[PDB]
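Peer 1: Quick one: the structure is below, and I'll ask about it shortly.
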Amino acid sequence: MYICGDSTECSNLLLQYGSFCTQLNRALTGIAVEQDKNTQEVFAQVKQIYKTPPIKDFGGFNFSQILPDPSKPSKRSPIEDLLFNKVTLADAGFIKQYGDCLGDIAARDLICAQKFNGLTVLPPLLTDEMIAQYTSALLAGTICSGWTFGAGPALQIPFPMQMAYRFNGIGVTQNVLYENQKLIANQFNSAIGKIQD
Amino acid sequence: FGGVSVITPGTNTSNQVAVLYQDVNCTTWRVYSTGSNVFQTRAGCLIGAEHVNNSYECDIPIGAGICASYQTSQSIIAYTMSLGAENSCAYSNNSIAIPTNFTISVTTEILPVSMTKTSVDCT
Amino acid sequence: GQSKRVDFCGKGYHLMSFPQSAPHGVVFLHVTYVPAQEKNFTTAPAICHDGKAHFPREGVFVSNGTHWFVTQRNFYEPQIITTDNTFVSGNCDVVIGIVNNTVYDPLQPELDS
Amino acid sequence: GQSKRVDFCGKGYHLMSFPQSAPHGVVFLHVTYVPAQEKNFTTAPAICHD
Amino acid sequence: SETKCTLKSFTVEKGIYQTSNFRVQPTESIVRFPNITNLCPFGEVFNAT
Ligand SMILES: *[C@@H]1O[C@H](CO)[C@@H](O[C@@H]2O[C@H](CO)[C@@H](O)[C@H](O)[C@H]2NC(C)=O)[C@H](O)[C@H]1NC(C)=O
Ligand SMILES: *[C@@H]1O[C@H](CO)[C@@H](O[C@@H]2O[C@H](CO)[C@@H](O)[C@H](O)[C@H]2NC(C)=O)[C@H](O)[C@H]1NC(C)=O
Ligand SMILES: *[C@@H]1O[C@H](CO)[C@@H](O[C@@H]2O[C@H](CO)[C@@H](O)[C@H](O)[C@H]2NC(C)=O)[C@H](O)[C@H]1NC(C)=O
Ligand SMILES: *[C@@H]1O[C@H](CO)[C@@H](O)[C@H](O)[C@H]1NC(C)=O
Ligand SMILES: *[C@@H]1O[C@H](CO)[C@@H](O)[C@H](O)[C@H]1NC(C)=O
Ligand SMILES: *[C@@H]1O[C@H](CO)[C@@H](O)[C@H](O)[C@H]1NC(C)=O
């Protein structure tokens, strides 16, 4: 398509070195495969899907900007919804019909120009909804059981004790956390709000 | 205008194939044939596969959440892939789970270290 | 060595590894510790003894149907809560969720005998 | 987990992290502990008792 | 000398260099044509009435 454009005489000449085209596509196919693989290695680490908990009092710790918003058509957290709105993609969806490119000629749409010359963009295996589900499972896991869900079975723990362990882990004795629990929870909640802004 | 790919069970098993038309909506379709078994997805119009409402693990990926496999009187089927096992926990502010026993597990990790060394005489 | 990087040297807690030769590469056998059977216990952040607040030194306060014990975090082996298993910081009016229990004192019986 | 690698999971002492989805990538929210007000004290390596 | 020419140098440092390939030369030639004794009909083609 790119080289000959349906010209028969060109196509017949192109065949003189057709092993070249096959090689170019082996290389591009290998790239496409890796892109789906990369996505799974980063997100699909835990195949146990934990559900987002009802929001309970976690000890003053507010996770509403990181957990999924159930009221939306796409259950993205408030932060995720912002991240998705800010990055702009070349087009919407992977279906472009012949009749759309034939009708909208005056439009000079770059996507149609690419397709008519043999350049095709393929869809991801994991959809944005699927990625959001992996993210939600990891957050649900962390809040409910800390790091234990990574190590093996998940073992439930009160959120504030999870934090106590995390403080001992940095060299600060846990009595500091409990004595200052309200302060720590408030600073945490404030910091998350600042990030979305 | 393009958009064609073929989903194949091995040819040492069967010669049934499904054909995906990436730029066809199917809802005179710019397809080679129909013959029923027409399923529309975000990745294109898939002709020659039965849609199944059960989720399974992915075998041959198609795209946009859809995978296919050859299953029983065997034919090509398509389905939305499973993302993992459903699991659960019960967050509570006054209880903890503590291990009482353990197991020893040994796993294997495989990594390449080197490739073939070559030399070429251009003349 | 013994790595503490999560899932770096296999899933679970890493204990040790053994390499094996392979053509064009290396295969690692990673030995890890994995928690198995587990039980659900009631818990608390602190013990209130004589009005002072006691925290575990190396463990968690765990309760069965009638009694409080202190256990190591990764293995259920109950110990009596004593003054040698805890440290004291502050008092019972600060910690949210402070249960009251006896913090056994190993010296008093010797002073009495 | 809880990494001890310096500045790997953000500046300060790492406590925990939360991933967020993004198109073509991942965004991490890293929660760290940072020392704040401080005081100057006299010090010594050891105490001589008896 | 082959190494020196490849590297464009009159000095070669320590190490292993690949140096072309082992080659041999032909020693004689062979010509094999069908044993045809007739001359082509040049007269008939070019000297026709
Ligand atoms: C977690 O924080 C959010 C703010 O980020 C709280 O939501 C706000 O609640 C007030 C009072 O009802 C409303 O006037 C605001 O409009 C809400 N803001 C948003 C963005 O929804 C939320 O209630 C807090 N959660 C908990 C459990 O305390
Ligand atoms: C330690 O730092 C925190 C701030 O991170 C201080 O808390 C603030 O104190 C002022 C003055 O009383 C209040 O107006 C603010 O509302 C408090 N902030 C929060 C988030 O609660 C705290 O007083 C400092 N403390 C010491 C050395 O004890
Ligand atoms: C909680 O643990 C304690 C200590 O093991 C159990 O109490 C003991 O039970 C045995 C009989 O099995 C008696 O001989 C001991 O004298 C008891 N100890 C004390 C201090 O009374 C207790 O039964 C366990 N609680 C529950 C609900 O299982
Ligand atoms: C196909 O066209 C219908 C309208 O008839 C539309 O609702 C649907 O989303 C289109 N399919 C895809 C995969 O975009
Ligand atoms: C847990 O929450 C309940 C309210 O749902 C409250 O009555 C109870 O005292 C809390 N316990 C702890 C340890 O915080
Ligand atoms: C044509 O005929 C002449 C005699 O008239 C002769 O000399 C000549 O060689 C002939 N040509 C060929 C190609 O035989």
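The numbers used for chain E are those of Swiss-Prot, and the residues that appear cover 297-345, in sequence.
Here the Cβ of each residue, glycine as well, is placed from N, Cα and C on the backbone.
Here Swiss-Prot describes E:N331 to Q as a published mutagenesis experiment; the accompanying note says: Reduced viral infectivity. E:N343 to Q appears in Swiss-Prot as a published mutagenesis result, with the remark: Reduced viral infectivity. For the naturally occurring variant E:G339 to H, Swiss-Prot gives the following note: In strain: Omicron/BA.2.75, Omicron/XBB.1.5, Omicron/EG.5.1. According to Swiss-Prot, the natural variant E:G339 to D carries the annotation: In strain: Omicron/BA.1, Omicron/BA.2, Omicron/BA.2.12.1, Omicron/BA.4, Omicron/BA.5, Omicron/BQ.1.1.
Neighbours and distances for these, please.
Peer 2: In the three-state DSSP scheme, E:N331 (mutagenesis position) falls into the coil class. Its own atom aside, the Cβ of E:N331 (mutagenesis position) has 5 Cβ atoms within 10 angstroms in the protein chains shown.
For E:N343 (mutagenesis position), the count of additional Cβ atoms within 10 Å of its Cβ stands at 8 [all protein chains shown].
For E:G339 (variant position), no same-chain residue that is 6 or more apart in sequence has a Cβ closer than 8 Å to its Cβ.
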Peer 1: Just the recorded positions from E:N331, E:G339, E:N343 whose C-beta lies under 6 Å from any atom of ligand 6, please, or none if there are none.
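Peer 2: Near the molecule: E:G339, E:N343.
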Peer 1: For E:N343 (mutagenesis position) and E:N331 (mutagenesis position), what Cα-Cα distance in Å is obtained after rounding to a whole number?
Peer 2: 27
Peer 1: Should E:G339 (variant position) be counted as helix, strand, or coil on the basis of DSSP?
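Peer 2: Going by the DSSP assignment, E:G339 (variant position) falls within a helical segment, counted as helix.
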